[PDB]
Amino acid sequence: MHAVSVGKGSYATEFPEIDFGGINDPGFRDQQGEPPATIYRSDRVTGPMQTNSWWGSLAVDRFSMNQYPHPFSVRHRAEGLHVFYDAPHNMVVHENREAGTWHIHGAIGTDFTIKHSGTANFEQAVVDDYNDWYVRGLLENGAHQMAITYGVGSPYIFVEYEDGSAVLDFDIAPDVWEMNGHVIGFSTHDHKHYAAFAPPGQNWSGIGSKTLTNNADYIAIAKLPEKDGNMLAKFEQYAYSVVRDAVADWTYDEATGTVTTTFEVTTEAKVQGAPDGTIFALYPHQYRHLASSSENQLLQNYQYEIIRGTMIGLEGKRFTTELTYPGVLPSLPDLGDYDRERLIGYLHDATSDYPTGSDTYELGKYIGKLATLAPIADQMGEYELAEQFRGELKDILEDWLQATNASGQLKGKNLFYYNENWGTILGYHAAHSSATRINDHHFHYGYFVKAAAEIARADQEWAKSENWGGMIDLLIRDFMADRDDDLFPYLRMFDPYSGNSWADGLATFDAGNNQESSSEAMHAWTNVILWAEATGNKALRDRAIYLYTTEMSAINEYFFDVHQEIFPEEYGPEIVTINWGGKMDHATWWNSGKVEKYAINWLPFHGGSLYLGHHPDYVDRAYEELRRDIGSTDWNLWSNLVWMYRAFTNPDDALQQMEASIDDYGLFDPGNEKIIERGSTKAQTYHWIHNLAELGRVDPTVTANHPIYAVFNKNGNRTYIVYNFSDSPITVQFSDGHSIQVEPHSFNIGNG
Ligand SMILES: OC[C@H]1O[C@@H](O[C@@H]2[C@@H](O)[C@H](O[C@@H]3[C@@H](O)[C@H](O[C@@H]4[C@@H](O)[C@H](O[C@@H]5[C@@H](O)[C@H](O[C@@H]6[C@@H](O)[C@H](O[C@@H]7[C@@H](O)[C@H](O[C@@H]8[C@@H](O)[C@H](O[C@@H]9[C@@H](O)[C@H](O[C@@H]%10[C@@H](O)[C@H](O)O[C@H](CO)[C@H]%10O)O[C@H](CO)[C@H]9O)O[C@H](CO)[C@H]8O)O[C@H](CO)[C@H]7O)O[C@H](CO)[C@H]6O)O[C@H](CO)[C@H]5O)O[C@H](CO)[C@H]4O)O[C@H](CO)[C@H]3O)O[C@H](CO)[C@H]2O)[C@H](O)[C@@H](O)[C@@H]1O
Ligand SMILES: OC[C@H]1O[C@@H](O[C@@H]2[C@@H](O)[C@H](O[C@@H]3[C@@H](O)[C@@H](O)O[C@H](CO)[C@H]3O)O[C@H](CO)[C@H]2O)[C@H](O)[C@@H](O)[C@@H]1O
Ligand SMILES: OC[C@H]1O[C@@H](O[C@@H]2[C@@H](O)[C@H](O)O[C@H](CO)[C@H]2O)[C@H](O)[C@@H](O)[C@@H]1O
């Protein structure tokens with residue numbers, strides 16, 4: 001057998017003979033491959049391999065690339081582990097005016113190297129263990145081993161030796177300003193403050209020289225917030241508690257909308273009586289939302305400066321964050337003051353649209369487009385057109401979700417394949433290194449889930465597990481599996497601690513991992529919420545709610561900097577386009593103009609997009625900066641996306657710009673995205689802007705006791721929107737005291 005049946009569909013278990021469709025282009029052909037054969041992991045790491053992580057380069061490269069376990073940067077090498085900290089003098093903000101790009105970055109330097117007394121010629125560094133956000137890297141050379149435990153949000157690096165002892169090697173002799181024998185407080189020549197800890201009685205030697213040595217088979221390194229002896233004493237308390245387990249456990253309180261996440265470590269004692277706990281370094285998206293019960297654990301003056309702003313210290317076994325899920329919708333309802341016949345015209349115009357490629361991404365954009373059009377067609381009373389759209393979605397999905405052709409043999413394209421080596425579903429044709437690097441599975445498969453959710457909204461039978469739902473559930477498991485999934489690692493895309501998704505499967509860059517389109521991540525989470533609600537899968541829905549809500553908190557900090565605290569004052573733009581572990585760029589992965597470096601973090605527009613309007617002052621600030629740089633409202637590309645975004649705070653302005661230019665060009669044209677972005681339509685644009693004009697501003701201050709809703713506020717007048725996926729009527733309670741009844745399979749208002 002070369003395929004596994006899942007309901008009416010199947011996935012391939014053997015790499016297919018790819019149908020290249022006569023395309024000779026080497027770039028295209030190279031995309032139709034598999035992720036690396038070699039995984040640098042020990043035999044202690046078994047089953048589906050974790051990917052899309054901040055630490056991924058350890059698994060892919062023989063050693064590693066540069067990594068960002070904030071507050072540190074580290075890299076594995078034959079000689080040992082290089083440790084670095086970007087001080088203010090290491091940080092730069094550069095603009096390339098001609099490219100239209102900006103870059104906030106540090107250096108790839110070495111403050112010191114953690115070394116093993118027995119060898120400076122390790123053969124490889126492997127993943128020996130990992131948990132929700134820490135990794136254990138193992139440098140190996142026969143009997144000589146050095147195990148390094150580190151993580152994002154850990155001011156400790158824990159070092160365990162086999163057949164040797166500790167060495168810290170420096171290019172310029174450090175200033176050892178506190179010598180407690182087994183504990184040392186030290187500074188680099190350029191005044192970066194660190195500490196090293198060994199068991200009592202194991203004293204440091206070589207003070208005043210370039211090489212600090214210790215006979216111990218265990219040391220910890222800490223980054224100190226300050227050259228402060230009291231802080232050193234505090235770090236000493238947790239320096240011998242090596243993190244083994246780390247979990248981010250969450251709950252969703254449906255009644256209140258509260259997503260509660262508890263981050264909990266389990267440590268192993270390296271000396272008698274070492275506490276079960278650590279010192280955490282919290283990111284802004286965490287500490288801005290710290291639970292009251294965690295406040296007492298904060299170490300107030302323990303601050304670290306990093307790319308993502310200020311980290312703060314917190315001591316103990318666990319801490320808790322509290323966030324608010326704002327709801328999502330399957331679409332905007334029919335509440336706009338549009339010319340209905342004009343909208344009908346645009347809906348029929350959209351039948352000329354076609355996918356601009358055969359790969360999962362371009363096909364994804366097309367099916368997202370059709371899924372967006374179908375509820376608008378329904379609302380306008382174009383019921384057969386809506387059915388045509390959903391029929392076309394059915395045809396496409398029923399093709400892609402089957403791995404075998406009529407003869408029973410594997411297809412050459414439009415299929416999914418399970419790579420057993422890593423443990424991931426890959427789609428062919430592939431693009432953006434979705435197969436070769438395990439990239440972007442949330443971005444691509446999110447569109448497939450969108451299509452499935454729209455089908456399920458009208459046809460529950462299709463969506464059943466024994467029919468086509470099984471295969472959709474498989475795609476979702478690939479990118480956001482629960483724990484103990486036999487086929488996939490836990491929550492592939494998501495970093496529970498950094499608070500965001502990472503797009504690159506391999507992370508083999510010296511800036512760590514990256515994410516560009518945070519909105520396509522949010523699109524994926526939205527669609528899983530919708531799909532799971534439609535198919536009555538509460539556990540899956542809640543997981544997607546947790547992801548949507550957490551990612552939102554990271555987006556507002558690191559992509560948007562809504563609070564105006566993170567980006568350097570000298571940084572011109574009002575958005576970071578690509579977030580990396582170690583840097584921030586106003587730039588795109590492809591060659592683009594001015595609009596795209598903003599709008600790649602807005603697209604696509606859908607019923608889960610309302611998170612983009614929670615901060616009206618930000619929306620204004622970002623729009624005004626883009627307008628300033630353009631010099632007018634003559635957008636270089638994707639005009640409709642700018643209008644839709646503008647409509648969050650000024651729909652009159654959005655409407656005026658739309659009226660002037662929407663009809664500039666006629667039917668679908670792949671070569672011309674000046675007015676209409678290729679994943680968008682005139683129909684969507686017109687429907688969105690007019691809806692916003694009537695509804696007013698997004699109102700995030702009101703929650704509901706059901707998950708599929710939105711609240712708008714126009715000069716004090718609230719509009720409450722709920723979609724009911726149930727066969728039964730429901731009552732929804734809003735947090736401001738308002739209450740509504742909703743009929744089965746309908747909006748409460750604006751069904752059309
Ligand atoms: O249905 C399917 C459909 O599919 C189609 O198939 C397609 C197919 O067409 C295509 O074919 C290819 C052709 O398209 C191609 O034609 C090109 C054309 O693309 C190009 O366009 C130019 C634009 O690309 C360009 O855009 C700019 C962006 O590129 C730029 O992106 C930047 C990133 O670069 C940057 O990345 C950095 C990263 O580099 C860095 O990496 C580190 C390494 O450098 C380092 O190396 C070390 C070294 O440092 C040391 O000194 O030495 C050692 C030596 O051993 C070395 O190892 O290693 C470290 C790790 O240790 C690395 O880290 O890492 C950092 C992070 O750490 C990373 O940042 O990242 C930034 C973001 O941060 C990103 O912005 O960005 C700018 C700004 O936005 C952008 O402008 O722009 C110019 C114009 O200005 C364009 O010209 O043009 C050329 C020339 O005209 C064309 O040739 O040709 C190739 C063949 O060569 C084809 O493959 O292929 C795709 C798949 O790829 C396929 O899907 C079919 O066609 C279709 O029919 C079908 O229907
Ligand atoms: O307008 C023609 C122009 O379009 C370009 O397509 C871009 C995509 O390259 C871009 O890909 C994004 C990725 O960089 C990453 O964020 O992940 C997903 C894909 O996995 C995408 O968000 O997406 C935008 C928006 O859909 C597209 O406009 C072509 O690359 C370029 O060659 C072409 O000239
Ligand atoms: O890293 C995730 C992103 O990767 C992008 O592709 C990269 C190529 O453009 C570049 O030439 O090479 C690197 C590997 O060295 C690729 O990762 C994708 O286009 C993005 O969609 C993706 O998010």
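We count from 1, first residue shown onward.
Note that Cβ sites are derived from N, Cα and C of the backbone, with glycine treated the same way.
The feature domain 'GH81' is assigned by Swiss-Prot to 2-696.
Here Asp440 (active site) comes close to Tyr361, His432, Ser433, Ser434, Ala503: these same-chain residues lie at least six apart in sequence, with C-beta atoms under 8 angstroms from its C-beta. Per Swiss-Prot, active site is recorded for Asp440 (among others), and the stated evidence type is sequence analysis.
The C-beta environment of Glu516 (mutagenesis position), restricted to residues of the same chain at least 6 apart in sequence and closer than 8 Å, consists of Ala503, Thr577, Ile578, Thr588, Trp589, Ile600, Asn601. Under the heading of mutagenesis, Swiss-Prot lists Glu516 to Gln (Swiss-Prot position 542) and annotates it as follows: Abolishes enzyme activity.
According to Swiss-Prot, the feature active site maps to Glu516 (among others). The secondary structure of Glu516 (mutagenesis position), as reduced to three states from DSSP, is coil rather than helix or strand.
Taken from Swiss-Prot, the feature active site applies to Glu520 (among others). On its own chain, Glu520 (active site) has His442, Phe443, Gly446, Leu603, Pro604 as residues at least 6 apart in sequence with a Cβ closer than 8 Å to its own Cβ.
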